[PDB]
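Trainee: Take this structure first; my questions come after.
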Amino acid sequence: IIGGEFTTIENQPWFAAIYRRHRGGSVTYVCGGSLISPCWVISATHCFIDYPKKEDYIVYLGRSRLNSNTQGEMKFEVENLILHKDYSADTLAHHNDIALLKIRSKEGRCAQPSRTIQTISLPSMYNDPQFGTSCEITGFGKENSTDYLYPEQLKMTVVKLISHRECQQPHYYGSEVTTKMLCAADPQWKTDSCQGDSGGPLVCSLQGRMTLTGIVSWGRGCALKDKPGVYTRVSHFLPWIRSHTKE
Ligand SMILES: Cc1cc(C(=O)Nc2cc(Cl)cc(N3CCCCC3)c2)cc(C)c1OCCN
C-alpha cells in the first residue's frame, strides 16, 4: 500500500496472509487473501500460477505482522488450491484473476472466528457500489515502488471507485479494462495498492454491509496519475465461487 496507514488485524479480521515455502526452509510472502467462510480464503490466480502445488503454501489469519507472530493468530495448510481455468495475462491486464484456497489447520479444522478472525460477505450478483464510493484496501504490499522489501506491519488505505467510462479512456487503460474488473484510485493519486497487495480485499459498504467488492489484481505502477488500481470484480464471479466451494 502506497500512503494510507499502518493497521492491525482487528481492523481487517478477514484478511489472510499467504506465504510460500522454499527448498531449504525459507518462507516468503506471496499475496493477501480474504476469509469468505471458515474453510475458504479467496485470492488472485496470478499469485499462484507459476507454483500451483498446494503443499507449498501457508495461510495465516489473525496476523498483523509480516515476519513475526500476532497473539490469537492461526496457521493453516492449503487443502485445495483452486485457480481459474480461464486465467490469462496480457501486457498489463490480468483476466479472471481469482483463486480459492481451502484452508485447514494441521489438526484438520477450519478457521474459528474470534475478535481477530472474521468472514467478509460476498456481494450479490452484479451488485456494486456506485462509482465515487469510498472503499478500503488492506495489504503487506510495497509502500513505495522503489522498495525491495515489504513492510513488516499490515497497512490499509481508502480509494474511490472509478467508472468504467473513466477507466477505459485510451490514456488510462482503454479496452484493457473489462466488465469483469473494477478501477479504484485516489483523486489526488497519492494512495494505491502496489506489488505485494495482490489477492487482498477491496472492501466497500454495500447496503449497510461490509462487502468484498474487489480483489487486488493489477495496474501500471503505483499511485501514478491516470493509472488506477484494477481489481477483480467479485460480483461477476459468483457462479464460479459457488461451484468451486462444493465438490
Ligand atoms: C497489484 C500489483 C501487482 C503487481 C505485480 O507485481 N503483479 C504480479 C503479477 C504476476 Cl503474474 C507475478 C508477480 N510476481 C512478481 C514477483 C515474483 C513472482 C511473480 C507479480 C505490480 C503492481 C505495480 C501492482 O499494483 C498495481 C496497482 N497500483
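Residues displayed in chain A correspond, in order, to Swiss-Prot positions 179-425.
This entry, so its header tells us, was determined using X-ray crystallography, 1.7 Å.
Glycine is treated like the rest: Cβ placed from N, Cα and C.
Quick paste of what Swiss-Prot says about this protein:
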- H224: active site, charge relay system (ACT_SITE)
- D275: active site, charge relay system (ACT_SITE)
- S323 to E: Abolishes phosphorylation, proadhesive function and ability to induce chemotactic response; when associated with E-158 (MUTAGEN)
- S376: active site, charge relay system (ACT_SITE)
Trainee: Work out how many Å separate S376 (active site, charge relay system) and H224 (active site, charge relay system) at their Cα atoms, rounded off.
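Mentor: So the alpha carbons of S376 (active site, charge relay system) and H224 (active site, charge relay system) sit roughly 8 Å from each other.
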Trainee: Give me the Cα-Cα distance between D275 (active site, charge relay system) and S323 (mutagenesis position), rounded to a whole Å.
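Mentor: Checking the Cα atoms of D275 (active site, charge relay system) and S323 (mutagenesis position) gives a distance of 22 Å.
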Trainee: Which recorded positions, if any, among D275, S323, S376 have a Cβ under 6 Å from ligand 1, given in order along the chain?
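Mentor: From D275, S323, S376, counting a Cβ under 6 Å from ligand 1 as near, the near ones are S376.
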Trainee: Among the recorded positions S323, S376, which residue has the largest number of other Cβ atoms within 10 Å of its own Cβ?
Mentor: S376
Trainee: What's the CA to CA span in angstrom from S323 (mutagenesis position) over to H224 (active site, charge relay system)?
Mentor: 19
Trainee: Please list residues from the chain of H224 (active site, charge relay system) whose Cβ is under 8 angstroms from its Cβ, counting only those at least six apart in sequence.
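Mentor: Those within reach of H224 (active site, charge relay system), by Cβ under 8 Å and sequence separation of 6 or more, are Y265, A267, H272, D275, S376, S395, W396.
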Trainee: Translate the DSSP assignment of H224 (active site, charge relay system) into the three-state scheme.
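Mentor: DSSP call for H224 (active site, charge relay system): helix.
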